[PDB]
Amino acid sequence: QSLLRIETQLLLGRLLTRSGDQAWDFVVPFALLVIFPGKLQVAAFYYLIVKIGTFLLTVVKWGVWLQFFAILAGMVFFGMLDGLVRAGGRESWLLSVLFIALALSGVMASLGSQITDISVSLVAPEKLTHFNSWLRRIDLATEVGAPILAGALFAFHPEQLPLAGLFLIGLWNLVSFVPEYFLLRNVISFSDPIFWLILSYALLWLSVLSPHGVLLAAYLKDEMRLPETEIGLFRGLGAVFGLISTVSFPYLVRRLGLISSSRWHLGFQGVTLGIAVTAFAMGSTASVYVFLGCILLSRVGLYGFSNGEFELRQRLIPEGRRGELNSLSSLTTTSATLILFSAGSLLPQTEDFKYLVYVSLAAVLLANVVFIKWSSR
Ligand SMILES: O=C(O)CN(CCN(CC(=O)O)CC(=O)O)CC(=O)O
Ligand SMILES: [Ca+2]
Ligand code: NI
């Protein structure tokens, strides 16, 4: 139960790589709203380009080079985007060229994250169960750590420099490239009743009510005026509540069926998201705190259901019809976020983000109805 010399450099590489990746991706929606205040639409259009382009394009050594050039291009193009919009001449041909170039750096930034995760065959197949159990502590450390830290870097900026934190996050990402490289260099359908079980899981990917959702982050900062410090605290806590689901779900799976554990978890998610939406339409004084607090509670239900849906798939489809339904599972999940970010791209202003919250609760409640009806076989 001891990390090896090479196995430690693998762990130390995943930590440095993901910390820089996540911290930069957290502050990018904040930067896109600093530049374009009152237009969540533009931040949604940015990610729509990244989502599509990433899917299209998708070699292990190129990972750190791609992130380096991506963050480098992002800082140069974010600075140009900032200075040009601040001049006063809007909707130039030049304004579009910089944005699309900035969005092409987002595709490049995402490919580096995926490829560098591939590099994290080298661990002894006996010591792999201790290894794989450790990476979860590293991954958990970046989820809680980088949004919290990066939110403090973006929010505690000097007076006349709102994007002062963005470049500090990118300069971090560039300077860390020298550690990361040497570490990684050294050690490197039509008629199937189970289609409805997939579709119930898929609908939940249309909900914007996520602590790790970029659309919530833009709305929380722009319209609801939450500090990036408290938005990061929102994100880091959202990962901690999903951890609670790792105890709650095996415990209900013992005293109740695996179906009842998934049903009561997905039912819990819908209930707590319903409470959140009501307060979201209430006096915004202390109801924002309830709004975000109920989203945290709902993570236990969502992650509980995802473990059930995964386990139900593992026990229900035979190996012959397995990879095909995975193409279906991956399809519906892709289409949901595609629809999510396409619908958000059409928002006439940030304020009508409320109309995406409502469909989200509709989807979570609907996904509940579909699973309850399915689980009656
Ligand atoms: O929240 C987002 O930005 C988009 N999420 C939403 C899908 N979520 C479901 C949720 O958080 O409600 C997937 C998941 O992590 O379970 C996609 C992703 O995490 O890859
Ligand atoms: Ca990096
Ligand atoms: Ni999500």
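Numbers in chain A track Swiss-Prot; the residues on display, in order, are 4-61, 76-137, 144-211, 238-426.
Looks like X-ray crystallography, 3.2 Å, at least that's what the header says.
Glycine is no exception: its Cβ is also placed from the backbone N, Cα and C atoms.
Feature annotations, courtesy of Swiss-Prot:
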BINDING   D24, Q84, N196, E203  Ca(2+) binding site
MUTAGEN   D24 to A  Slows down the kinetics of iron transport, while not affecting the iron binding ability. Complete loss of calcium binding
MUTAGEN   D28 to A  No effect
MUTAGEN   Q84 to E  Complete loss of calcium binding
MUTAGEN   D162 to A  No effect
MUTAGEN   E166 to A  Slows down the kinetics of iron transport, while not affecting the iron binding ability
MUTAGEN   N196 to A  Reduces transport activity. Complete loss of calcium binding
MUTAGEN   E203 to A  Complete loss of calcium binding
MUTAGEN   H261 to D  Complete loss of iron binding. Completely abolishes the transport ability
MUTAGEN   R348 to M  Complete loss of iron binding. Completely abolishes the transport ability
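Annotated features taken from Swiss-Prot, shown on the structure.
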| residue | record | Cβ contacts under 8 Å, 6 or more apart |
| --- | --- | --- |
| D24 | mutagenesis position | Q84, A126, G129, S130, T133, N196 |
| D28 | mutagenesis position | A126, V263 |
| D162 | mutagenesis position | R17, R21 |
| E166 | mutagenesis position | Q25, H261, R284, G285, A288 |
| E203 | mutagenesis position | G16, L19, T20, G23, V81, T133 |
| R348 | mutagenesis position | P260, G287, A288, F290, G291, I293, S294 |
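Proximity of the mutagenesis positions (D28, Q84, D162, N196) to ligand 2: a Cβ under 6 Å from the molecule is found for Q84, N196. Excluding the listed site residues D24, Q84, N196, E203, the same chain places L19, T20, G23, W27, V81, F85, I88, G129, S130, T133, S199, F200 with Cβ atoms within 8 Å of the centre of the Ca(2+) site Cβ atoms. No coordinates are deposited for the 26 residues that fall between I211 and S238. The C-alpha atoms bordering this gap are 40 Å apart. The model of this deposited entry stops at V137 and resumes at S144, leaving 6 residues out; those two Cα positions are 10 Å apart. Its Cβ taken as reference, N196 (mutagenesis position) is surrounded by 25 other Cβ atoms within 10 Å in the chains shown. Neighbour density at the Cβ, taken as the number of other Cβ atoms within 10 Å, is lowest among the mutagenesis positions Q84, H261 for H261.
When secondary structure is read from DSSP and collapsed to three states, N196 (mutagenesis position) falls in the helix class. A break of 14 residues separates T61 from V76 in the model, and their Cα atoms lie 12 Å apart.
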